[PDB]
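Worksheet: the structure to be examined is printed underneath.
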Amino acid sequence: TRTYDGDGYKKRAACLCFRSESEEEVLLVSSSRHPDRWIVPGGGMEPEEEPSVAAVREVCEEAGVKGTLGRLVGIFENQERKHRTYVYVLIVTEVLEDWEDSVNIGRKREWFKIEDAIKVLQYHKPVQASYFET
Ligand SMILES: O=P(O)(O)O[C@@H]1[C@@H](OP(=O)(O)O)[C@H](OP(=O)(O)O)[C@H](OP(=O)(O)OP(=O)(O)O)[C@H](OP(=O)(O)O)[C@H]1OP(=O)(O)O
Ligand SMILES: [Cl-]
Ligand SMILES: [F-]
Ligand SMILES: [Mg+2]
Ligand SMILES: [Mg+2]
Ligand SMILES: [Mg+2]
């Protein structure tokens, strides 16, 4: 069930899933519709779902990782697609081998240096590239 702010923007949550507290390497996942593209794992908040809970749930489903939830980075609008996304830091402590989207749609995941994550997000996902700007 998709949820919306009062202005009709889709409510989303995502995590910057870092390999370590150094925040040098981040986990991206393949696009479901376009598997040759990389995106930040995240997705729609459910009714009455806290954004931090939605963020952790979505990165479990999409990326097959768990870890220590860190700070809210910010709230990022996508004016073109009418999304409003809460973005959190997650320090990955668990990497699971056969996760929901790997089983269901063969979703891929890969570690990127921050600079390279920004590079591969820029063309299709410039708002997700901006998640890293701070
Ligand atoms: O417009 P396009 O570019 O097609 O954006 C897609 C997006 O594709 P990209 O892979 O290019 O990012 C999807 O993400 P992935 O399934 O790949 O993760 C979904 O986004 P979300 O993460 O919010 O959703 P979910 O909770 O993970 O399913 C989807 O939303 P939806 O599933 O609710 O229809 C969204 O459509 P909208 O614009 O209608 O929002
Ligand atoms: Cl790291
Ligand atoms: F989803
Ligand atoms: Mg999802
Ligand atoms: Mg979802
Ligand atoms: Mg998603």
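All residue numbers given for chain A refer to Swiss-Prot; the residues shown span 9-142 in order.
Per deposition record, X-ray crystallography, 1.5 Å.
For all residues, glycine too, the Cβ spot is worked out from N, Cα and C.
If you draw a 10 Å sphere around the CB of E69 (active site, proton acceptor), it holds 17 other CB atoms from the protein chains shown. The active site, proton acceptor feature in Swiss-Prot is assigned to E69.
Per Swiss-Prot, the feature substrate binding site maps to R10, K18, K19, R20, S39, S40, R41, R89, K90, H91, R115, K133. Listed in sequence order, the residues of the same chain lying 6 or more apart from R41 (substrate binding site) and placing their CB within less than 8 Å of its CB: none are present.
Look at Swiss-Prot and you will find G50, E70 tagged as Mg(2+) 1 binding site. Its Cβ taken as reference, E70 (mutagenesis position) is surrounded by 27 other Cβ atoms within 10 Å in the chains shown.
The DSSP secondary structure for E66 (Mg(2+) 2 binding site) is helix. Under the heading Mg(2+) 2 binding site, Swiss-Prot lists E66.
Counting only residues at least six positions away in the same chain, the Cβ atoms of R20, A21, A22, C23, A63, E66, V67, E70, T93, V95 sit under 8 Å from the Cβ of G50 (mutagenesis position). Quoted from Swiss-Prot for the published mutagenesis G50 to A or V: Loss of diphosphoinositol polyphosphate phosphohydrolase activity.
One mutagenesis experiment named in Swiss-Prot is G51 to A, and its note says Loss of diphosphoinositol polyphosphate phosphohydrolase activity. Neighbours of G51 (mutagenesis position), defined as other CB atoms within 10 A of its CB across all chains, total 19.
For the recorded site, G52 (mutagenesis position), the DSSP three-state label reads strand. Record note (Swiss-Prot), mutagenesis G52 to A or V: Loss of diphosphoinositol polyphosphate phosphohydrolase activity. The unchanged residue is displayed.
Under mutagenesis, Swiss-Prot gives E70 to A with this note: Loss of endopolyphosphatase activity.
In three-state terms derived from DSSP, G78 (mutagenesis position) belongs to an extended strand segment. Taking Cβ-Cβ distances under 8 Å and a sequence separation of 6 or more, the neighbours of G78 (mutagenesis position) in its chain are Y96, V97, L98, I99. Annotation of the mutagenesis experiment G78 to A in Swiss-Prot: No effect on diphosphoinositol polyphosphate phosphohydrolase activity.
Among the mutagenesis results in Swiss-Prot, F84 to Y has the note: Induces a strong decrease in Ap6A and [PP]-InsP4 hydrolysis, while it only weakly affects PP-InsP5 hydrolysis. The residue drawn here is the original one. In the three-state DSSP scheme, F84 (mutagenesis position) falls into the strand class.
Taken residue by residue with DSSP, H91 (mutagenesis position) is part of a strand. According to Swiss-Prot, the mutagenesis experiment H91 to L carries the following note: Induces a strong decrease in Ap6A and [PP]-InsP4 hydrolysis, while it only weakly affects PP-InsP5 hydrolysis.
Checking the recorded positions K19, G50, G51, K90, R115 against ligand 3, the ones whose Cβ sits under 6 Å from it are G51. For ligand 4, the neighbouring recorded positions among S39, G51, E66, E70, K90, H91 are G51, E66, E70, by Cβ distance under 6 Å. Residues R10, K18, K19, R20, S39, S40, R41, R89, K90, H91, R115, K133, recorded as binding substrate, reach a greatest CA to CA spacing of 24 Å.
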